[PDB]
There are 2 protein chains.
Amino acid sequence: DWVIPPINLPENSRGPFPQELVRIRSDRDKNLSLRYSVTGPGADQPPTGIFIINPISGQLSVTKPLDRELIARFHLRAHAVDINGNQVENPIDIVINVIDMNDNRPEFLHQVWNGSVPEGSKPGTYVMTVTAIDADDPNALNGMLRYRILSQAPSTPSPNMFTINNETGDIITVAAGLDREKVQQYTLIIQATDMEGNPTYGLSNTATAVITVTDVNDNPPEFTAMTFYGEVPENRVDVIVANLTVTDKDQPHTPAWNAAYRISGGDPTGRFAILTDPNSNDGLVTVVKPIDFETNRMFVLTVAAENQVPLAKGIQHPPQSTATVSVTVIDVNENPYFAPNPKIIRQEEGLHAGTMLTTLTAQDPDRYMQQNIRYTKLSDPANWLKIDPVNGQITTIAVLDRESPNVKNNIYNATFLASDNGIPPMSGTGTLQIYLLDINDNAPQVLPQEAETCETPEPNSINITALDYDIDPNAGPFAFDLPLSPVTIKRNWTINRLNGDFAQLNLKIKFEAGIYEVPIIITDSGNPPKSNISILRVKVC
Amino acid sequence: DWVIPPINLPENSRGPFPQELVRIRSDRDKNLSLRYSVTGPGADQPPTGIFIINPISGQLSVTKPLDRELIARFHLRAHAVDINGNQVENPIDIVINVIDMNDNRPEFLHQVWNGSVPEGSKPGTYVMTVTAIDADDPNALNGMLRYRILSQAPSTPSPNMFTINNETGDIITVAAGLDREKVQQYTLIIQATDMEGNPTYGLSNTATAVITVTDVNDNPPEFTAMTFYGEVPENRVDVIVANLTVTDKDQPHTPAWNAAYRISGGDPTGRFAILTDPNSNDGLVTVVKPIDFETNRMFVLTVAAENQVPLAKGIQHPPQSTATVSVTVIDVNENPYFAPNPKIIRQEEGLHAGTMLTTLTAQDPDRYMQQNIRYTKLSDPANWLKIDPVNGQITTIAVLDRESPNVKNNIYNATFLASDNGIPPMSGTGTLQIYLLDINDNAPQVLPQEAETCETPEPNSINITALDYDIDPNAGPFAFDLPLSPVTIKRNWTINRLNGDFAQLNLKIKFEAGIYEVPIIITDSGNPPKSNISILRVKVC
Ligand SMILES: *[C@@H]1O[C@H](CO)[C@@H](O[C@@H]2O[C@H](CO)[C@@H](O)[C@H](O)[C@H]2NC(C)=O)[C@H](O)[C@H]1NC(C)=O
Ligand SMILES: *[C@@H]1O[C@H](CO)[C@@H](O[C@@H]2O[C@H](CO)[C@@H](O)[C@H](O)[C@H]2NC(C)=O)[C@H](O)[C@H]1NC(C)=O
Ligand SMILES: *[C@H]1O[C@H](CO)[C@@H](O[C@@H]2O[C@H](CO)[C@@H](O)[C@H](O)[C@H]2NC(C)=O)[C@H](O)[C@H]1NC(C)=O
Ligand SMILES: *[C@H]1O[C@H](CO)[C@@H](O[C@@H]2O[C@H](CO)[C@@H](O)[C@H](O)[C@H]2NC(C)=O)[C@H](O)[C@H]1NC(C)=O
Ligand SMILES: *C1O[C@H](CO)[C@@H](O)[C@H](O)[C@H]1NC(C)=O
Ligand SMILES: *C1O[C@H](CO)[C@@H](O)[C@H](O)[C@H]1NC(C)=O
Ligand SMILES: *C1O[C@H](CO)[C@@H](O)[C@H](O)[C@H]1NC(C)=O
Ligand SMILES: *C1O[C@H](CO)[C@@H](O)[C@H](O)[C@H]1NC(C)=O
Ligand SMILES: *[C@H]1O[C@H](CO)[C@@H](O)[C@H](O)[C@H]1NC(C)=O
Ligand SMILES: *[C@H]1O[C@H](CO)[C@@H](O)[C@H](O)[C@H]1NC(C)=O
Ligand SMILES: *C1O[C@H](CO)[C@@H](O)[C@H](O)[C@@H]1O
Ligand SMILES: *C1O[C@H](CO)[C@@H](O)[C@H](O)[C@@H]1O
Ligand SMILES: *[C@@H]1O[C@H](CO)[C@@H](O)[C@H](O)[C@@H]1O
Ligand SMILES: *[C@@H]1O[C@H](CO)[C@@H](O)[C@H](O)[C@@H]1O
Ligand SMILES: *[C@@H]1O[C@H](CO)[C@@H](O)[C@H](O)[C@@H]1O
Ligand SMILES: *[C@@H]1O[C@H](CO)[C@@H](O)[C@H](O)[C@@H]1O
Ligand SMILES: *[C@@H]1O[C@H](CO)[C@@H](O)[C@H](O)[C@@H]1O
Ligand SMILES: *[C@@H]1O[C@H](CO)[C@@H](O)[C@H](O)[C@@H]1O
Ligand SMILES: *[C@H]1O[C@H](CO)[C@@H](O)[C@H](O)[C@@H]1O
Ligand SMILES: *[C@H]1O[C@H](CO)[C@@H](O)[C@H](O)[C@@H]1O
Ligand SMILES: *[C@H]1O[C@H](CO)[C@@H](O)[C@H](O)[C@@H]1O
Ligand SMILES: *[C@H]1O[C@H](CO)[C@@H](O)[C@H](O)[C@@H]1O
Ligand SMILES: *[C@H]1O[C@H](CO)[C@@H](O)[C@H](O)[C@@H]1O
Ligand SMILES: *[C@H]1O[C@H](CO)[C@@H](O)[C@H](O)[C@@H]1O
Ligand SMILES: *[C@H]1O[C@H](CO)[C@@H](O)[C@H](O)[C@@H]1O
Ligand SMILES: *[C@H]1O[C@H](CO)[C@@H](O)[C@H](O)[C@@H]1O
Ligand SMILES: *[C@H]1O[C@H](CO)[C@@H](O)[C@H](O)[C@@H]1O
Ligand SMILES: *[C@H]1O[C@H](CO)[C@@H](O)[C@H](O)[C@@H]1O
Ligand SMILES: [Ca+2]
Ligand SMILES: [Ca+2]
Ligand SMILES: [Ca+2]
Ligand SMILES: [Ca+2]
Ligand SMILES: [Ca+2]
Ligand SMILES: [Ca+2]
Ligand SMILES: [Ca+2]
Ligand SMILES: [Ca+2]
Ligand SMILES: [Ca+2]
Ligand SMILES: [Ca+2]
Ligand SMILES: [Ca+2]
Ligand SMILES: [Ca+2]
Ligand SMILES: [Ca+2]
Ligand SMILES: [Ca+2]
Ligand SMILES: [Ca+2]
Ligand SMILES: [Ca+2]
Ligand SMILES: [Ca+2]
Ligand SMILES: [Ca+2]
Ligand SMILES: [Ca+2]
Ligand SMILES: [Ca+2]
Ligand SMILES: [Ca+2]
Ligand SMILES: [Ca+2]
Ligand SMILES: [Ca+2]
Ligand SMILES: [Ca+2]
């Protein structure tokens, strides 16, 4: 089957309507009287009445102008019937192609397009892409789009910072001088022209591209002053010294604005540490390890600034990226102390009142503030000791008796104070412990002081020992003897050695009631040996 | 079978070519690979290559612009064959109608059109018709013509003598004053404009109509002079009298210029007749019947002019259509004549010499020229007659003898002349015949004059009769007698009567030779009777 040629109509016809197009008829009309009719969308189905057919002549016609963007192709079919109702021809397909006209301006999806580009990017850097669409036929000139830029705001540093690939709509940069710290955002008017951007024939329409310039690290941190000043006490470990104040021209609170300090020198021992204040962007220098004034009176330290992210290629590191802090140190008053802590001195027991035993040395760390050393009495339960403020020498007040309940253990303990005449007065407690050697200076006594027995000439009635306040050898074996005079006593009594320390006494008369006081000479070892005539009270019946 | 719609193309397309029109294809191409081709005049037959078909797509195209006036409709048919040579569709008819454009100016058959109109025809009179043709479609505006007049030469009496029925092209008159004797021919520029004579859109073209104004009888014949003069002799019958000279302002030698004269009066007797000179248009007056001067000395005749065809409606008959001719008549000398022609007069015979017999009357027609009448001798063989010039009276010269060989018959004939003393002298011959009565004036004689016989006394020897020169009764019976003396004769002889006219003589003596003269008296009747003695000579032996 040969196919009835399609009818090719341009849209937006001016008419006048009903505009006639074509005449379909059946050759069977040589003898039959036929009636024609079209069916289908555009004819009898919606949209109704666009295409009509003269029932007699078979002439086809359009009644209004067409619109390709509304309907592009109509599919009518044509009918043939004689006046007696017989179908004379099978319905036949007939096509109307509506041919495109350029009656649609290009349109942009958005009316505002957002894009961003980094600072000082090489000319040729892609930024963003803006595209329009055309409701007309893409396959025809009518729907083929070209792009260009109409205006840039603002016009600095160059009027034409950007361009646009007139087909793809890629906005690419063509100048240099994209500096956030000067012009932080550009607004562009993009224009779309169809008909392949033909100036006289093309229909045009615009949009906006807003390009924001994103920050980079191209400004170094710069200290507000060349030199800073701070103060620190001795022996402190968590105190702020100074606040280092900087300016960075980049974007606040970006890594490229955040400061990164380190102490380049002036503290070879690590007394200070540095941390960046998150909010204020300051160099907080803090004493991390304690300092000694008498080793260091002043600190002079250099400190270098930087950012968290590296600086840009061609930018200079200025002198103003380095400042110097002078740390003046405040000196404090401190405790005095002593060469030995518990000054040990050996000394014999019996000694004069007024003998200089030993001197007590005491010194002070404060080498730059010279002071009065105040030696004073503290705690000696015996009061045998004297000391003067200027000298610190120790002299005896009394005789030093080691067999005393004031010297419980073999040595005597004594405390002393050394005080500062400084505004905050300090003091240190010194000890003196002295070893007292036992000399034989105690006369032996008789132990059974009140030994009393009746008149029995018993072979061993009374046994006597010695009381001595001295330790070996100043006690040892004791000699027991009766005196020669009065003559009566050795005539009444007799003494016998047992071993060393124990001796017996017994009456050698044969025979009353009362008191008999019997003198006894007792001597102990330690030379020169001391004797004593301790009297024994005896009661006999 | 549904019929592929015809393709409707305007002629004179601007292209660009090859301009595509329609796409025919077979739906059988769903699986077959087809090849298309057109055939027919305009395709493969002459004219070749106007319409081509893309063998693959089936697209049809024109290659040059069309011309409706050259070919109006193309009848191509389209073919379909698969790549393996099979005919897939029966060839199908396809029609290109070339639609008309107005690209032809109207054309006139002739470039010069001839027509004629009579003088002073009523406004509305049809003259001629001029028509153009248009090579474009008559059924369309393009070939629909309108007419108008662009110019008239000359512009008098009115600029716009004619108009033209803008559709039929009939040139009809609209003014008055069509006067041949002023403007004899008009030239018209006719213009044809197509597009129904549309001034801005129509294409125009011209021709010429030359209108000649045909003559009518609207000018009367007018005599050059009020009066004319001529001269005529007496008794003439084919002589020209005068040439009547006229002017007619109409067209020479047309019936409306030809003169027609008649004599309205002045000649109640029909002496003159008038004929028109074919060439000179003159009134030739000719003497058709002879005239007599003595009855008419002068003629005064009025003569009316006219044309062969009647004069036009409103025109006046002038006085100058009537002239008057004075015919002066020249008088001629004419013959004189006589009251009686052969003047008969009775007269007795014997009459004196000098007797006035009768007078001869003679008269003359010339009543206005009085003349001398000249009576003269002519022919009389006897000379008995005399006549004098002044009187005309006749008197006798001699004695009038009727018995003469000069008057053979009973009467005497005599001729006479009467002559004119005029410059051309005329004359008339008069006759006079006179009856002469016989009187007895002749003496009788003897008839046998020489009767001679011998001497015999014979009873009847000599018989004698009479000789008389007169007729009865002046002869009649004659008496015969012998004289008394001499005495001897009646003694010798004797006379005897026989009857009347015859008598006998005889000698009565008894007895020689010689001559005997015998006298005899003889008398005749007519009174007074005359006798005579006639002698008879006788010889006897
Ligand atoms: C879009 O860009 C194209 C490619 O740069 C342009 O096409 C060129 O235009 C120049 C005119 O100066 C011609 O000399 C060249 O022949 C073109 N190059 C080719 C082969 O593509 C075009 O001008 C631009 N469109 C507009 C009007 O902006
Ligand atoms: C030819 O003649 C016709 C008939 O006279 C003209 O047609 C008329 O034109 C006048 C314009 O003055 C109109 O008002 C009338 O309506 C017309 N009459 C009709 C009904 O035919 C015509 O103008 C002439 N053509 C030209 C242009 O010369
Ligand atoms: C001062 O002298 C010494 C200081 O060492 C004291 O003697 C010590 O006493 C303690 C009792 O708790 C014993 O256990 C130690 O053996 C002793 N020290 C040594 C190692 O000798 C003494 O008590 C102090 N004061 C007195 C009362 O003398
Ligand atoms: C003159 O007289 C008469 C004129 O009539 C002549 O007589 C006639 O002569 C002819 C001869 O030819 C006769 O026949 C006639 O009878 C005569 N006339 C009549 C009627 O009488 C005559 O001849 C003339 N002349 C002479 C010689 O006399
Ligand atoms: C850019 O962001 C702004 C909001 O400030 C908005 O108006 C716009 O739609 C954004 N651009 C697009 C289309 O992504
Ligand atoms: C210095 O540091 C202290 C504690 O961080 C703060 O009180 C003070 O405001 C700082 N100086 C400035 C101006 O940042
Ligand atoms: C009119 O006659 C002239 C000759 O004088 C001639 O040129 C012309 O053809 C005639 N007109 C027509 C077409 O009859
Ligand atoms: C008068 O008529 C005579 C004869 O026809 C001729 O010779 C003469 O020329 C005429 N006159 C004129 C001027 O026609
Ligand atoms: C010794 O004994 C005698 C007993 O007669 C006594 O008198 C004397 O006082 C005694 N002496 C002493 C004190 O032993
Ligand atoms: C008569 O007769 C005689 C004869 O004798 C003669 O003498 C005479 O002369 C005659 N007369 C005549 C003349 O007759
Ligand atoms: C983009 O931006 C602004 C507002 O949307 C306009 O000035 C411009 O015409 C375009 O729409
Ligand atoms: C009719 O008459 C003459 C010569 O033919 C031209 O003047 C005029 O244009 C028209 O042809
Ligand atoms: C394109 O932009 C231009 C300039 O702002 C306007 O004229 C138009 O309305 C469209 O937004
Ligand atoms: C720190 O700044 C001081 C200025 O007082 C310099 O003397 C030193 O060299 C360092 O740069
Ligand atoms: C001496 O030392 C004592 C400790 O026994 C302290 O309490 C006193 O303050 C002084 O420094
Ligand atoms: C029609 O007549 C006009 C005027 O004579 C001319 O212009 C033209 O040539 C044609 O003959
Ligand atoms: C002929 O012409 C004459 C003029 O001489 C008139 O007298 C006469 O009446 C007639 O018209
Ligand atoms: C007399 O008549 C005669 C005729 O007999 C003429 O011949 C002559 O001229 C005259 O008129
Ligand atoms: C034009 O095309 C670009 C492709 O990148 C998109 O931005 C968007 O889809 C627009 O229609
Ligand atoms: C302090 O240190 C900085 C390092 O950034 C240098 O740029 C400057 O010259 C000074 O020595
Ligand atoms: C801090 O102080 C020290 C010494 O006084 C120097 O390094 C510097 O001049 C600053 O003033
Ligand atoms: C020494 O003396 C000072 C006061 O001067 C005290 O603060 C310290 O405890 C010690 O006894
Ligand atoms: C000397 O040392 C002793 C301890 O050995 C303390 O008890 C005294 O206070 C002083 O400092
Ligand atoms: C136009 O038509 C008229 C009809 O009278 C004719 O003169 C001639 O045939 C011309 O073509
Ligand atoms: C002569 O006769 C003519 C006749 O045409 C008259 O018109 C004129 O008045 C005169 O009588
Ligand atoms: C001819 O002559 C006669 C009379 O002489 C008149 O009728 C007229 O005057 C004309 O001159
Ligand atoms: C009368 O006389 C004339 C001459 O005067 C002749 O011409 C004529 O014939 C006749 O004899
Ligand atoms: C008289 O008449 C006769 C004829 O009767 C002529 O012969 C003669 O000439 C005259 O005229
Ligand atoms: Ca549209
Ligand atoms: Ca469109
Ligand atoms: Ca478009
Ligand atoms: Ca920058
Ligand atoms: Ca920075
Ligand atoms: Ca920056
Ligand atoms: Ca210290
Ligand atoms: Ca200190
Ligand atoms: Ca101190
Ligand atoms: Ca002691
Ligand atoms: Ca001791
Ligand atoms: Ca001891
Ligand atoms: Ca043409
Ligand atoms: Ca045409
Ligand atoms: Ca035309
Ligand atoms: Ca006229
Ligand atoms: Ca005339
Ligand atoms: Ca005329
Ligand atoms: Ca006459
Ligand atoms: Ca005369
Ligand atoms: Ca005369
Ligand atoms: Ca006589
Ligand atoms: Ca006689
Ligand atoms: Ca006689």
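Chain A is numbered as in Swiss-Prot; the shown residues are, in order, 160-670, 672-701.
Cβ atoms here come from the backbone N, Cα and C positions, even for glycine.
According to Swiss-Prot, the features are:
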- A:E170, A:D226, A:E228, A:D262: Ca(2+) 1 binding site (BINDING)
- A:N261, A:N263, A:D293, A:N301, A:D353: Ca(2+) 3 binding site (BINDING)
- A:268-382: domain 'Cadherin 2' (DOMAIN)
- A:383-497: domain 'Cadherin 3' (DOMAIN)
- A:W161 to A: Loss of dimerization; when associated with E-173 (MUTAGEN)
- A:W161 to A or Y: Loss of calcium-dependent cell-cell adhesion (MUTAGEN)
- A:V162 to A: Decreased calcium-dependent cell-cell adhesion (MUTAGEN)
- A:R173 to E: Loss of dimerization; when associated with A-161 (MUTAGEN)
- A:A237 to M: Loss of calcium-dependent cell-cell adhesion (MUTAGEN)
- A:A239 to M: Loss of calcium-dependent cell-cell adhesion (MUTAGEN)
- A:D262 to A: Abolishes dimerization (MUTAGEN)
- A:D293 to A: Severely impaired the binding of calcium to all three sites (MUTAGEN)
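The CA atom of A:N261 (Ca(2+) 3 binding site) is located 10 Å away from the CA atom of A:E170 (Ca(2+) 1 binding site). Looking only at the recorded positions A:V162, A:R173, A:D226, A:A237, the one with its C-alpha closest to A:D353 (Ca(2+) 3 binding site) is A:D226. In the three-state DSSP classification, A:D353 (Ca(2+) 3 binding site) falls within a helix. Remark: of the recorded positions A:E170, A:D262, A:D293, the most isolated position is A:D262 (fewest other Cβ atoms within 10 Å of its Cβ). Take the Cα of A:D226 (Ca(2+) 1 binding site) and measure to each of the mutagenesis positions A:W161, A:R173, A:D293: the nearest one is A:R173. Sorting each residue of the domain 'Cadherin 2' (A:268-382) by its DSSP state yields 7 helix, 50 strand, 58 coil. The mutagenesis positions shown are A:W161, A:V162, A:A239, A:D293; of these, the one with its CA atom nearest the CA of A:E228 (Ca(2+) 1 binding site) is A:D293. The closest partner of A:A237 (mutagenesis position) among the binding-site residues, by CA position, is A:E170; the full candidate set was A:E170, A:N263, A:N301. Ranked by Cβ neighbours within 10 A across all protein chains shown, the mutagenesis positions A:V162, A:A239 are led by A:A239. In this view, A:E228 (Ca(2+) 1 binding site) is surrounded by 14 other Cβ atoms within 10 Å of its Cβ, with every protein chain counted.
Between the C-alpha atoms of A:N301 (Ca(2+) 3 binding site) and A:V162 (mutagenesis position), the distance comes to 30 Å.
A:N261 (Ca(2+) 3 binding site) is surrounded by 18 other CB atoms, counting those within 10 A of its CB over all protein chains shown.
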